[PDB]
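To keep things clear, I will list the structure first and then write my remarks on it.
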Amino acid sequence: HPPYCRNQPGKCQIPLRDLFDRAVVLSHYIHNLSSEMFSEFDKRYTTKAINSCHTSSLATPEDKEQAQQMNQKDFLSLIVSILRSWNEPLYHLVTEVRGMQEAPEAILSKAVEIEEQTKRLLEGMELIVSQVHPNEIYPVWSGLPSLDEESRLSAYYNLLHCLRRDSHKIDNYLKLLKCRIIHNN
Amino acid sequence: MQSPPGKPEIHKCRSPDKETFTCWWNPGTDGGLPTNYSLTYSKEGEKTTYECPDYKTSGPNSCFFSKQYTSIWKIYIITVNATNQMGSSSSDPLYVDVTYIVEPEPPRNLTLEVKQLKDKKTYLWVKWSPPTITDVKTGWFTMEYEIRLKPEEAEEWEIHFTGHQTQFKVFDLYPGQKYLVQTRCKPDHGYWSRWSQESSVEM
Amino acid sequence: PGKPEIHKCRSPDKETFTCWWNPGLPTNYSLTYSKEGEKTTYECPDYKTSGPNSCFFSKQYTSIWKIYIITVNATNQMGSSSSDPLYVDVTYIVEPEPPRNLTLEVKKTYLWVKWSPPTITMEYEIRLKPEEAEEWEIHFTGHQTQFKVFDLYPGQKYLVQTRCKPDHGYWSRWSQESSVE
């Protein structure tokens, strides 16, 4: 028997308390991993002109106020619309660097981990959305052909950069939700 | 014979709470006339130029952004205009997003207790609380911590990370020594603050 | 008959875990685990890699997102039966790796000890014996990566080892025994 279960050992269901506790840890690891995965690209390769991320079409709460104003239910629907959108690009990233790219500095290392953990964390998302029953549509990744050295390096840049931008949103939201629902303290 | 302003240098930006931020520039040469400065900036996506709201709050040569005008996960294209009586010049535009420019003030109410526990065990219990400004209760803001302590006269400090725990227990202290103790705080992700006001203890 | 007894399940890294059992004539043991929710029933992946009376779950089978109903069934003729089911949450059964890296930074002459955690909060413990003695005097370090051991018998050769215990889980193994002067 696991520490939080009683009455019926069967079905059981993992308490919310430590269901976030695991998901927070991941989004924390991911951003704090794609953050240095970026810092290694920049140093080793690079101008910046990028006001274009695929995740901008979404109704993202981009203030502290706007966040404290958004419906908890819709915040998860939000959080998972991002993660999902991030899945495709992350597989091009890993295959492209890995593959027909005569492999450079092993940013790769950091990018594989990120692809795993992401998807790991995403299923912990569907589980937490499953517990608070209301899936919806998510923003399409178009910079496929983008993935010249000056122009292609800039496309890598933009992608890499948004990962750092979004994985922060995501992580920062789960910090919120976990600390709104569980303890509002 | 009397020159235009030269060129203002804005490089440093900081946000101590993830709600409001603040920017400091470097006046140009100035020519030989009195020079009056102003600041315009553009938010990512939009193509609207705005004017700084608060010149006074962060002091001299500073622009302060209240919560209203501050907004994270945006990339501010900040540019400042030195404008003297005979001519005028801009700064080399700067791209600041509120996200990765965080840097809090240090921890407060650093209190330091001795407690004896279960059987021949006397631990030094380090307690303290985060800066009144920072919103860690709503989870918006997330603090990690570190402490360092050394005996009054010494050569090296010891360092203990204590991520987001606002208390810590220390077990290696030769009794009767006057130790010194300080605290400093990284955010979620960001810049470590300066150390805190130190306390000491002795046993 | 048969009487299969599940000893323990442990996960060194929340990324794979292994299960161990106790026997109880030709004895054939086989393990089969289930998940909550969908309940597809299927036999254990591989027994070999964790050795004897063990079933090892790779990172392909190991998910922290599902609770494991696990049973062992021994099947010699006229003596074939099933064991007490075991419900496991992967994160409540952490048995870590001895803390990697152990430094013994001698000098008001004291031994300065420092170490590093395993993969990637956690309490530690250190023990040491002068080697002349055949027992250890053990010190609790709480959550410190480094400990200051003060008074010792000079010129002697000591033996030190460390341990760690994740927030919610079981102690680790004792580390490798470094000597000092």
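Each position is counted from 1, following the chain as shown.
Note: Cβ is positioned from N, Cα and C throughout, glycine not excepted.
In three-state terms derived from DSSP, A:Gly124 (mutagenesis position) belongs to a helical segment. In Swiss-Prot, a published mutagenesis experiment is listed as A:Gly124 to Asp, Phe, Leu, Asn, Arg, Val or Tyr (Swiss-Prot position 157), annotated Inhibits signaling via PRLR; mutant PRL acts as a PRLR antagonist.
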Taking the Cα atoms of A:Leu147 and A:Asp148 on either side of the 3-residue gap, the separation in angstrom is 11
Going by C-beta under 8 A and a gap of 6 or more residues, the same-chain neighbours of A:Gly124 (mutagenesis position) are A:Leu19, A:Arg22, A:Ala23, A:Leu26
To the nearest Å, Cα A:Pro134 and Cα A:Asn135, with 4 residues unmodelled between, lie apart by 9
Gap check, 6 unmodelled residues between A:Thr46 and A:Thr47: Cα-Cα span in Å, rounded to whole number, is 7
